[PDB]
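Asks: Below: one structure in structure tokens.
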Amino acid sequence: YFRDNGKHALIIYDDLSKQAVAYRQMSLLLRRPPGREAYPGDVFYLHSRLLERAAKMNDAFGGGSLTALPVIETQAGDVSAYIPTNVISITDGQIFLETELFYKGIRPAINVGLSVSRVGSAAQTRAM
Amino acid sequence: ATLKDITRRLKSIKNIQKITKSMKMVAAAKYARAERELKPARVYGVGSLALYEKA
Amino acid sequence: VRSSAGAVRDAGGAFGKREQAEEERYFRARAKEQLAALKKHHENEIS
């Protein structure tokens, strides 16, 4: 609504790894056949159709925007898991938080080595 | 960890073990040579110290 | 299960980072030396 009415919005799904679990429970109780790790087949779609709504409308469509900051939770840093990889291949950037950095004193634990942002140059003030 | 983590760690440790075995062999050869060359130098240096402990 | 060349830096454990640093420090030093020599040659070859 906000992005369609020329305003700017920010949405923070927290977590998406629990929406995936709720969807899996629904799908298993409707008797739909399971998939990998028991998640339904349509588990990528579930998220891709949801994170694709965070657009940046041009000035003809109001100019409004909707940023999204999905939050995923990995297991012992296994970024290679199923839902983490799906959402990593869906989103633009990433912000890797690591426990080894959290306890080494670096807080926020952002792992600047791996954290990425496709926009990069653009969307940054000239001084910064 | 997962299977790939364990596989990579196992391969790395196997390489490390190979390298340390090779280095042990090299060090043993160099040690044998060093002992062989140390005997005469042992007598030579002990002689050179002779004076001070005698006077 | 076997082992292959260049596996210590594929795991990326402690030995991988240790080796990467042991390489980078040495080659930074040699690059500094070579740059000094390059500057000296530049100056000595102007004439």
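The residue numbers of chain C are those assigned by Swiss-Prot, with the residues present covering 33-79 sequentially.
Determination method: electron microscopy, 9.4 Å.
Here the Cβ of each residue, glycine as well, is placed from N, Cα and C on the backbone.
Pulled the feature table from Swiss-Prot, pasting it below:
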type    : residues   : note
MUTAGEN : C:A46 to V : Strongly impairs F(1)F(o)-ATP synthase-binding
MUTAGEN : C:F47 to A : Strongly impairs F(1)F(o)-ATP synthase-binding
MUTAGEN : C:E51 to A : No effect on F(1)F(o)-ATP synthase-binding
MUTAGEN : C:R62 to A : Impairs F(1)F(o)-ATP synthase-binding
Asks: Cβ distance under 8 Å to C:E51 (mutagenesis position), same chain, sequence separation 6 or more: which residues?
Replies: C:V40, C:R41
Asks: Listing the mutagenesis positions C:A46, C:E51, C:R62, which lie under 8 Å (Cβ to Cβ) from chain B?
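Replies: Near chain B, no listed mutagenesis positions qualify.
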Asks: Taking 10 A as the limit, how many CB atoms besides its own sit near the CB of C:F47 (mutagenesis position)?
Replies: 15
Asks: By a simple count, how many Cβ atoms lie within 10 Å of the Cβ of C:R62 (mutagenesis position), its own Cβ left out?
Replies: 10
Asks: To the nearest Å, how far is the Cα of C:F47 (mutagenesis position) from the Cα of C:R62 (mutagenesis position)?
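Replies: Distance between the two Cα atoms comes out at 23 Å.
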Asks: Where C:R62 (mutagenesis position) and C:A46 (mutagenesis position) are concerned, what is their Cα separation in Å, rounded?
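Replies: Computed Cα spacing between C:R62 (mutagenesis position) and C:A46 (mutagenesis position) is 25 Å.
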